[PDB]
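> Just dropping this structure here.
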Amino acid sequence: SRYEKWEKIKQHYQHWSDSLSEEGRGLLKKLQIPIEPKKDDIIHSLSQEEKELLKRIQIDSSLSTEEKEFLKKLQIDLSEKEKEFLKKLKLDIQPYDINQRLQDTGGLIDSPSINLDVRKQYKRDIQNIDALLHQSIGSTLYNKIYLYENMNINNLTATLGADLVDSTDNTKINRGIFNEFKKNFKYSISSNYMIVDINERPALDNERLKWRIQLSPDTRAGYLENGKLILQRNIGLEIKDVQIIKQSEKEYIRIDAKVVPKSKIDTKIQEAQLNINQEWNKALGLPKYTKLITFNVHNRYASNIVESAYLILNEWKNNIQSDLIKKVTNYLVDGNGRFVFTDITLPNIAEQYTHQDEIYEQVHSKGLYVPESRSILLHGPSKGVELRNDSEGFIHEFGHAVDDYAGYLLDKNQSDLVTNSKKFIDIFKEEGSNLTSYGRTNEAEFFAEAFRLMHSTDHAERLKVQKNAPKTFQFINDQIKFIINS
Ligand SMILES: Cc1cc(S(=O)(=O)N(CC(C)C)[C@@H](C(=O)NO)C(C)C)ccc1F
Ligand SMILES: [Zn+2]
């Protein structure tokens, strides 16, 4: 029975439940219900000058959907002063969310991406919760019960989430896309505390993923009221089957998964990382043991992050001249650079935060190039600006590395980016608004966008650059030939 199964699991944890202190209970509640910031408290902290800016800021021009929405709620009550202001206010509007801190950091909670005092608070709570979850599901119950988790598609990757629901009929799933999603999804990792239902729960808004999970005998867990279980963090899941199913006259994605030791999955990730480095060290003429490609993977869409990297690098190789690729990559390797493919947020990537002490200067986005570490960083799960796919965004980031190397060759001592040279600056104030909306941001991003579009698979997109921005077009080709001939 649905009910009998519930009472049985509750009984198994009954002693554990009664044994909880009020402090333990409050901790579990805080984990389930994050402490939101009070808009009252925020606005009261702002000066008079400041208060006014928020109302005048066009907020949707940047920040994440949640943050821009919350700020709008404050509004009723970008210039260089406007970005710097938001970059600081962003630090004050974050909810205290234990599961989110664990997900964002992939469990590396010492990452200096948040205020030291709050960082330690998260750490204490996490360590105490780990201590609460000490009783395993056991050898009797584990193969007699299923546990369930409804999930938003956008949580794994917001790229597929955009068009995975059939645009024609929203009650059905896009078959082709589903087949790709299914073929690259073989294993999953939970770095935070999964909160699962004992009995399957009817889907709510944007819950088209319905996980069915079998635990292992030694999977630690704790009963939560109203028929739920909290599972220990740091577990692995093997994807046993992905199917399209029909529930109450509508289609969903069944995900069957079995809990396995996380270390077993990390083994597969490190093997894959070893493999992809072997293949590309050869193809690029690098020393066999060069560490170039990093899989920084800790979350629920783990395997696709790995598989996506292979395709991204392949597109990168198919659309950019071999000599340019070899020249620039060797330069990055000379600076111990990396191609980092990850599902944790970029402020928690060492190749960024090592060179950025100020948290308000740390950036989370779909992609980044960090000159100080000669590294390209690509975040799988998130959505890009305006961008067709991750392959193109990678080419964009590689554009930044191209900018980097070109300016270096110009002046090997006190190196700079060519987009800081007087020639491109003037080119930019002329042709800076002739390409993508994001190309307008600055010289660097304009260069990178132009570089990207000049290497698009679509013919039309590369002539556009040659058409709408011929000076930029020629300038880039000049840098390319200059680099190759170096
Ligand atoms: C799709 C995708 C999206 C981005 S992005 O984060 O939106 N982006 C701009 C983007 C047009 C290329 C970032 C960027 O410039 N990185 O260096 C900005 C937001 C700092 C990065 C990689 C990608 F593959
Ligand atoms: Zn960029």
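The residue numbers of chain A are those assigned by Swiss-Prot, with the residues present covering 299-360, 363-377, 401-809 sequentially.
Heads up, header says this was done by X-ray crystallography, 2.4 Å.
For all residues, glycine too, the Cβ spot is worked out from N, Cα and C.
Swiss-Prot feature annotations, pasted as is:
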type     : residues                       : note
DOMAIN   : 609-804                        : domain 'ATLF-like 2'
MUTAGEN  : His719 to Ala                  : Loss of activity and zinc binding
BINDING  : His719, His723, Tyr761, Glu768 : Zn(2+) binding site
MUTAGEN  : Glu720 to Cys or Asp           : Loss of activity. No effect on zinc binding
ACT_SITE : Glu720                         : active site, proton acceptor
MUTAGEN  : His723 to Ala                  : Loss of activity and zinc binding
> Calculate how many Å lie between the CA atom of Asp377 and the CA atom of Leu401, with the 23 residues in between left unmodelled, and give a whole number.
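It comes to 21 Å between the two flanking Cα atoms.
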> For the mutagenesis positions listed here (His719, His723), tell me which residue's CB has the most neighbouring CB atoms inside 10 Å.
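Going through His719, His723 one by one, the largest Cβ count within 10 Å is at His719.
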> Rounded to an integer, what is the Cα-Cα distance in Å between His719 (mutagenesis position) and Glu768 (Zn(2+) binding site)?
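So the alpha carbons of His719 (mutagenesis position) and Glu768 (Zn(2+) binding site) sit roughly 8 Å from each other.
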> Using the Cβ center of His719, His723, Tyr761, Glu768 as the Zn(2+) site position, which other residues in that chain lie within 8 Å, going by their Cβ?
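Other same-chain residues near the Zn(2+) site: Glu720, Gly722, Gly762, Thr764, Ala767, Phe769, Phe770, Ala771, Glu772, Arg775.
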> Please report the distance from the Cα of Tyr761 (Zn(2+) binding site) to the Cα of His723 (mutagenesis position), rounded to the nearest angstrom.
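Approximately 14 Å lies between the Cα of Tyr761 (Zn(2+) binding site) and that of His723 (mutagenesis position).
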> At a 10 A cut-off on CB-CB distances, which of the recorded positions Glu720, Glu768 has the highest count?
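Counting every other Cβ within 10 Å of each candidate, the maximum falls on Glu720.
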